[PDB]
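A.B. asks: My questions all concern the structure below.
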Amino acid sequence: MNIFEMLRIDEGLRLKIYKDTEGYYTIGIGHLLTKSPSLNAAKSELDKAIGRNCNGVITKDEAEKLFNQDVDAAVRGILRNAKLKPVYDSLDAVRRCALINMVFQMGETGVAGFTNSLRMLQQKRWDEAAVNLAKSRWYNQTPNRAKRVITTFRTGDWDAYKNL
């Protein structure tokens, strides 16, 4: 399993504009278009993102391209972040994937605010950090996905995703 397959399991694939768990306008493989309430603002972002007139609809191909960009940007963001980089560097390949998934879902900023868990992750206190990560809006709002990611940090392997 790899980062793309893992995220693709968590996010899904929709070729028509849709709403987030959060109510936000999205398309493809979890690509947020706008946090604005108008479908029209969304459409516009969409066409800006793709370089064509899409009329709210994209191809598989366009979805994966956006996905390639998004993943690349998540990793580069982690690398640039003073709070994130040190943790990322300290982790093994599998756990690195779990951080990357959090970053993709919630942005650099959001994750960098998980101060205490980050600390425990750096320290390799897997069980403690899993307990701390669960005490969040993130877990309460998207418990099945949060639990998959959390198991991944706890175990260091891909079993939470085997099922799926």
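This entry, so its header tells us, was determined using X-ray crystallography, 1.7 Å.
Using N, Cα and C of the backbone, Cβ positions are placed for all residues, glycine too.
Copied straight from Swiss-Prot:
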- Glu11 to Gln: Complete loss of activity (MUTAGEN)
- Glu11 to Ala, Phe, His, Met or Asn: Complete loss of enzymatic activity (MUTAGEN)
- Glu11: active site, proton donor/acceptor (ACT_SITE)
- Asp20 to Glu or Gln: Loss of 99% of enzymatic activity (MUTAGEN)
- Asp20: active site, proton donor/acceptor (ACT_SITE)
- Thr26 to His: Facilitates transglycosylation more effectively than hydrolysis; covalently bound substrate (MUTAGEN)
- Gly30 to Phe: Almost complete loss of enzymatic activity. The enzyme is destabilized by 1.5 kcal/mol (MUTAGEN)
- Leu32, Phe104, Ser117, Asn132: substrate binding site (BINDING)
- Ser117 to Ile: 500-fold decrease in enzymatic activity (MUTAGEN)
- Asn132 to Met or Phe: 2-fold decrease in enzymatic activity (MUTAGEN)
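Burial and contacts for the listed features, if you can.
C.D. replies: Mapped onto three states, the DSSP output places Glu11 (mutagenesis position) in helix. The Cβ neighbour count for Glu11 (mutagenesis position), using a 10 Å radius and every protein chain shown, is 19.
In sequence order, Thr26, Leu32 constitute the residues six or more apart from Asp20 (mutagenesis position) in its chain with CB-CB distances below 8 Å.
When secondary structure is read from DSSP and collapsed to three states, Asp20 (mutagenesis position) falls in the coil class.
Within 10 Å of the C-beta atom of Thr26 (mutagenesis position) sit 21 other C-beta atoms, taking all shown protein chains into account.
DSSP assigns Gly30 (mutagenesis position) to coil in the three-state reduction, placing it in neither a helix nor a strand. In the structure as shown, the Cβ atom of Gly30 (mutagenesis position) sits within 10 Å of 20 other Cβ atoms.
According to DSSP, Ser117 (mutagenesis position) sits within a helical segment. Take the CB of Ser117 (mutagenesis position) and look out to 10 A: across all protein chains shown you find 24 other CB atoms.
Residues within less than 8 Å, Cβ to Cβ, of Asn132 (mutagenesis position) and separated from it by at least 6 positions along the same chain comprise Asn116, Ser117, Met120.
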A.B. asks: Pairwise over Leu32, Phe104, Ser117, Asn132, annotated as binding substrate, what's the top Cα to Cα distance to the nearest Å?
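C.D. replies: The two farthest binding residues have Cα atoms 27 Å apart.
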